[PDB]
Structures are given as structure tokens and as C-alpha cells.
Amino acid sequence: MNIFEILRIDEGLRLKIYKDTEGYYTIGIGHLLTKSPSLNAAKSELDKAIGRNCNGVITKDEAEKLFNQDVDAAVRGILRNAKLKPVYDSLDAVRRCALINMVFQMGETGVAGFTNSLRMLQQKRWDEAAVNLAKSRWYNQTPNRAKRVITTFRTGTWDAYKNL
């Protein structure tokens, strides 16, 4: 299990501009193009991202390049973040991927605000962690994704993504 497999599971893969759950134009694997109700802005945002004139259409390759930039930004996000760093730095490789998955979805700052949760993760208190993560909005909103992630931390395995 690698990050690419997880996120495509979590985020999906779309080769043409599309509106997500929140009504936002996206492309690829969770790449947010714009929040404006405007295909033009979206298409120009896509163009600036890729570097070619794609006319709202990309290939698997480009979807992959983007994704790669996306996860690096996530990872660079955690490393620059004072609250996240210590957490990230102490978890194992499986558990760290789960951390990276939350940052990817909700950004460096949204995760950073899960103060207690993050604390318990530090204190190797998985079930304590599990329960707090759950009491969130995030969980209410994308329960199936949340639960996958939450089970990664709790169990320390890829159990939640192997059989779907």
C-alpha cells in the first residue's frame, strides 16, 4: 500500500473537470481547481497547473504529476508545522500515511486543530485517538473515508483498504 493507491481509493480519479461533493470543480485525484461557479476559471486554473492547453481534459500522466505535487505539499505542510511535526515524526510508516491522508484532505491547519487527538496519537494511545477523531465534523461528513483513516491509526495496518 502506497500513498497513490490509498488516495485514489479515497479521492477517486477523474480525467475531466468535475464538481465534487461540495460543488467544487476538481480534476484528478482531489485536485481542487477553483471554488467559483465558473468552468472558465477552472479551465484556466487547470491550464496553469499542467502547463499545456488541455481544455478541461487530462491524462493519467498529468493526473499523476499533479497528485505528486499535491502530496509533497501535504508532506511539506506537516514538516513545517509545529504541531504536526512531532506527531508525524513519532508515528510509524503506516500511521504516518494516515496522517498525510488527513492533511491532503483538510489541509495543514485543519488537522493541526485536532489538538487532543494529535496528542494521544503522540502518546501512542490509539483507541483514545480513534474516539476523538470520530467526534469530529470530518467524520460526520465523509464517514466512510474518516473511518478508513481512523482504522489505519487504530490498527496500524492497511486492513481498511485491502478489501473494499
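Heads up, the Cβ atoms here are built off N, Cα and C, so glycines get one too.
So that you can see what the record holds, here are the features copied from Swiss-Prot:
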MUTAGEN   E11 to N  Loss of 84% of enzymatic activity
MUTAGEN   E11 to A, F, H, M or N  Complete loss of enzymatic activity
MUTAGEN   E11 to Q  Complete loss of activity
ACT_SITE  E11  active site, proton donor/acceptor
MUTAGEN   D20 to E or Q  Loss of 99% of enzymatic activity
MUTAGEN   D20 to C  Nearly no effet on specific enzymatic activity
ACT_SITE  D20  active site, proton donor/acceptor
MUTAGEN   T26 to H  Facilitates transglycosylation more effectively than hydrolysis; covalently bound substrate
MUTAGEN   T26 to E  Complete loss of activity at neutral pH; covalently bound substrate
MUTAGEN   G30 to F  Almost complete loss of enzymatic activity. The enzyme is destabilized by 1.5 kcal/mol
BINDING   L32, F104, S117, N132  substrate binding site
MUTAGEN   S117 to V  50-fold decrease in enzymatic activity
MUTAGEN   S117 to I  500-fold decrease in enzymatic activity
MUTAGEN   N132 to I  5-fold decrease in enzymatic activity
MUTAGEN   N132 to M or F  2-fold decrease in enzymatic activity
- [ ] Express the distance between the Cα positions of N132 (mutagenesis position) and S117 (mutagenesis position) as a whole number of Å.
- [x] 6
- [ ] Take the C-alpha atoms of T26 (mutagenesis position) and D20 (mutagenesis position) and report the distance between them in angstrom, rounded.
- [x] 6
Task: Alpha-carbon distance [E11 (mutagenesis position); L32 (substrate binding site)] in Å - done: 11
- [ ] Enter the number of other CB atoms within 10 angstroms of the CB of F104 (substrate binding site).
- [x] 24
Task: List of residues, in chain order, with Cβ under 8 A from that of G30 (mutagenesis position) and at least 6 apart - done: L7, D10, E11, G12, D70, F104, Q105
Task: Inter-residue Cα distance where the pair is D20 (mutagenesis position) and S117 (mutagenesis position), in Å - done: 28
Open item on the list: Using a 10 Å radius around its CB, how many other CB atoms surround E11 (mutagenesis position)?
Closed with: 20
TODO: Tally every other Cβ atom lying within 10 Å of the Cβ atom of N132 (mutagenesis position).
DONE: 20
